[PDB]
There are 2 protein chains.
Amino acid sequence: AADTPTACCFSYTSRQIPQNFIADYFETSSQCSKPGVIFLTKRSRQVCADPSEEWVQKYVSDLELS
Amino acid sequence: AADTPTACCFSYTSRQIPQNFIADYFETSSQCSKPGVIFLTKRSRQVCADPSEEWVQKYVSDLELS
């Protein structure tokens, strides 16, 4: 599907998520004013995170290697 | 719930949706770069629509007045 709305991030979480709550991730479209990663947790919550930060890169990396 | 991603339209459906498919609507955040209305259909398709189009204005008013 699409003309689906596209997910964009305008603020980012202050505080790092327990890595074992993390089920998945994606990168927000380049169409967004800001760049971002969206982590999907096990409860299926979606969280906006700052792609510059180490923990998000780590978590993304770990997710891609698994 | 937040820090959810916010929904933004980057383009608009170009065929008017038959009105009796419409289940609901929301307006996109003013943080998006473009205005929008996301219509939700009876089957749960989310559809981005130009709020400056006449039929969208109509559908929105009809939803609000019932």
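By Swiss-Prot numbering, chain B shows 26-91, in order.
Heads up, the Cβ atoms here are built off N, Cα and C, so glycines get one too.
According to Swiss-Prot, the protein has these features:
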| type | residues | note |
| --- | --- | --- |
| MUTAGEN | B:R40 to A | Slightly reduces heparin binding |
| MUTAGEN | B:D49 to A | Reduces self-association; in BB-10010: Improved pharmaceutical properties |
| MUTAGEN | B:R68 to A | Strongly reduces heparin binding |
| MUTAGEN | B:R70 to A | Reduces heparin binding |
| MUTAGEN | B:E89 to A | Reduces self-association |
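When the C-beta distance to chain A is held to under 8 angstroms, the mutagenesis positions B:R40, B:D49, B:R68, B:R70, B:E89 reduce to B:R70, listed in sequence order. Here B:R40 (mutagenesis position) is positioned 22 angstrom away from B:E89 (mutagenesis position), judged by their C-alpha atoms.
The CA atom of B:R68 (mutagenesis position) is located 11 Å away from the CA atom of B:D49 (mutagenesis position). Of all the mutagenesis positions listed (B:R40, B:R68, B:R70), B:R70 sits in the most crowded Cβ setting, with the most other Cβ atoms within 10 Å. Taking only the Cα positions, the spacing between B:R40 (mutagenesis position) and B:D49 (mutagenesis position) is 18 angstrom.
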